[PDB]
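Report on the following structure.
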Amino acid sequence: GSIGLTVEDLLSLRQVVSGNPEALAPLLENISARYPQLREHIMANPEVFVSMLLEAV
Amino acid sequence: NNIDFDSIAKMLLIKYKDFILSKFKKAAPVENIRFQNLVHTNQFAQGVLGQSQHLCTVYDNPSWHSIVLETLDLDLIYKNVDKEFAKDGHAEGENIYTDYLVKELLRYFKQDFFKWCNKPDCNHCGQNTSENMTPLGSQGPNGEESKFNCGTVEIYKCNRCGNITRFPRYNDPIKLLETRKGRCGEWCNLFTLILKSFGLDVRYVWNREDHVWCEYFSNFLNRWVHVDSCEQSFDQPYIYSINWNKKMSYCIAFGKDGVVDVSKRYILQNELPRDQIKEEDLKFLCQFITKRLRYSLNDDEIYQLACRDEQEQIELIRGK
Ligand SMILES: OC[C@H]1O[C@@](CO)(O[C@H]2O[C@H](CO)[C@@H](O)[C@H](O)[C@H]2O)[C@@H](O)[C@@H]1O
Ligand SMILES: OC[C@H]1O[C@@](CO)(O[C@H]2O[C@H](CO)[C@@H](O)[C@H](O)[C@H]2O)[C@@H](O)[C@@H]1O
Ligand SMILES: OC[C@H]1O[C@@](CO)(O[C@H]2O[C@H](CO)[C@@H](O)[C@H](O)[C@H]2O)[C@@H](O)[C@@H]1O
Ligand SMILES: [Zn+2]
């Protein structure tokens, strides 16, 4: 369902977004390298990737 | 595939900076009601609200800022900071200077400026005369001492001369500039301002179990730093919970830019029952006060801070 993102990653994520925007992509990448089901929703909806993220703040 | 992250990143950052700028936009009238009423439901909430209302401004009286700047010995202070800066000067040619400043203000206040008051020395008697004084009790302020901010005077009987010495507990930091004595309470209070007067970023952190100290934000290390003037301690948030083995329940910090629960920074062992408030009613509380505390600021100031906010939130919850 929902996002399905690791407590650790999700933390990690919202760390860089707030403190290292210059590296959001390669995180945002590998964080896909790692979640098959998400590789999906990026390829389909980039937008709806974004949503569930800030969402969790 | 070969999905484009760079673009998806950029696009996010923006949609984030937006959402952020909406959080701290607008007075929501739906919240205002919940806040209002929760303040009346729980008092520990009131506690912090009152504290926010005082601490969160109060120390921004350039009036005061001056007086302190006059009365402190800046000549000696900076003399020393430069002495120590020139010594090493830590890592990069950097903001490390302002640390050495605080660090120094620290020693200056201790081995120099302020004196510690356990039992007051007997005035009529000799100078160095704590020992032989028996606590008679405490009472309301005389009147010459309501002229400063004081609810309580502790009264002491001098067993050698048979004369009362009074030790009034003042909240007016300027008065604290005249008496140079105090326990922890006033010890912090003044020093909090002494820092604000050099215009650093400072919170006054309040532990529920009878202790207070201050956090100062270092741009060099760029995080808050636990400073306590009593112990002449620079960066050791543990101190209390481990060396002292304090039993802590709550730690809140109030600074002109936010009230934020910093418990996780300190209560890292010997943890108490946390409950005069639903654990996320508290969260709400702070966030609300800070929002309200920030209606003034423009649209970077506002984001740029909301960032340092998360940055810290994630240092706490990570507990590194
Ligand atoms: O330890 C807190 C306790 O001390 C009092 C004296 O009654 O005043 C001290 O604490 C204040 C904050 O609560 C400081 O700002 C002040 O400088 C210091 O004298 C009371 O306020 C409080 O009960
Ligand atoms: O320890 C609790 C209590 O002690 C105080 C004042 O009595 O600090 C004194 O005792 C400490 C031992 O815990 C010393 O390390 C300290 O330097 C001395 O002033 C307060 O800091 C605290 O409320
Ligand atoms: O006492 C002044 C100052 O010294 C430090 C180290 O800079 O360490 C002292 O205080 C500790 C408790 O707070 C003691 O355990 C230690 O033995 C003592 O040297 C700082 O902590 C303190 O502010
Ligand atoms: Zn005497």
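Numbers in chain B come straight from Swiss-Prot, and the residues shown are 8-327, in order.
For all residues, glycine too, the Cβ spot is worked out from N, Cα and C.
Cβ neighbours of B:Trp123 (mutagenesis position) (same chain, under 8 Å, six or more residues apart in sequence): B:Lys188, B:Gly189, B:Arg190, B:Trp194, B:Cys237. As a published mutagenesis entry, B:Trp123 to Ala appears in Swiss-Prot alongside the note: No effect.
Under the three-state DSSP scheme, B:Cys132 (mutagenesis position) falls in the coil class. All protein chains considered, the CB of B:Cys132 (mutagenesis position) has 17 other CB atoms within 10 Å. What Swiss-Prot lists as Zn(2+) binding site is B:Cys129, B:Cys132, B:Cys165, B:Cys168.
Among the mutagenesis experiments that Swiss-Prot reports, B:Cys132 to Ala or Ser is described with the note: Abolishes enzyme activity.
Mutagenesis annotation in Swiss-Prot: B:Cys165 to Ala or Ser, described as Abolishes enzyme activity; the structure shown retains the original residue. Long-range C-beta contacts of B:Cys165 (mutagenesis position), restricted to its own chain and to partners at least six residues apart, with a cutoff below 8 Å, comprise B:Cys129, B:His131, B:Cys132, B:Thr136, B:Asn139, B:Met140, B:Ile171, B:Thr172.
Among the mutagenesis entries in Swiss-Prot is B:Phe174 to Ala, noted as: No effect. Counting Cβ atoms from all protein chains shown, B:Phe174 (mutagenesis position) has 22 others lying within 10 Å of its own Cβ.
Sequence-distant neighbours of B:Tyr177 (mutagenesis position): residues of the same chain at least 6 apart with a C-beta under 8 Å from its C-beta are B:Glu152, B:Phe155, B:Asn156, B:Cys157, B:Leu183, B:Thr186, B:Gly189, B:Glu193. Swiss-Prot lists B:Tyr177 to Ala among its mutagenesis entries, and the accompanying note reads: No effect.
Here the residue is the original one, but Swiss-Prot notes a mutagenesis experiment at this spot, B:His218 to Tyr: In png1-1; abolishes enzyme activity. Of all Cβ atoms in the protein chains displayed, 19 besides its own lie within 10 Å of the Cβ of B:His218 (mutagenesis position).
Residues annotated as active site in Swiss-Prot: B:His218 (among others).
The Cβ of B:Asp235 (active site) has 24 neighbouring Cβ atoms from other residues within 10 Å, across all protein chains displayed. Per Swiss-Prot, the feature active site maps to B:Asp235 (among others).
Cβ contacts within 10 Å of B:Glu238 (substrate binding site), excluding its own Cβ and spanning all protein chains shown: 16. Annotation comment: Swiss-Prot describes B:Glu238 as substrate binding site.
B:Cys168 (Zn(2+) binding site) and B:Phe174 (mutagenesis position) are 17 Å apart (CA-CA, integer value). Residues B:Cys129, B:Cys132, B:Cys165, B:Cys168 make up the record's Zn(2+) site, and a Cβ search at 8 Å around their centroid adds B:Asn130, B:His131, B:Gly133, B:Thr136, B:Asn139, B:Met140, B:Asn166, B:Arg167, B:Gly169, B:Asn170, B:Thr172 from the same chain.
With the fewest other Cβ atoms inside 10 Å of its Cβ, the least crowded of the binding-site residues B:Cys129, B:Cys168 in this structure is B:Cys168. In the three-state DSSP assignment, the secondary structure recorded for B:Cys168 (Zn(2+) binding site) is coil. Taking CA atoms as the reference points, B:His218 (mutagenesis position) and B:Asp235 (active site) are 10 Å apart.
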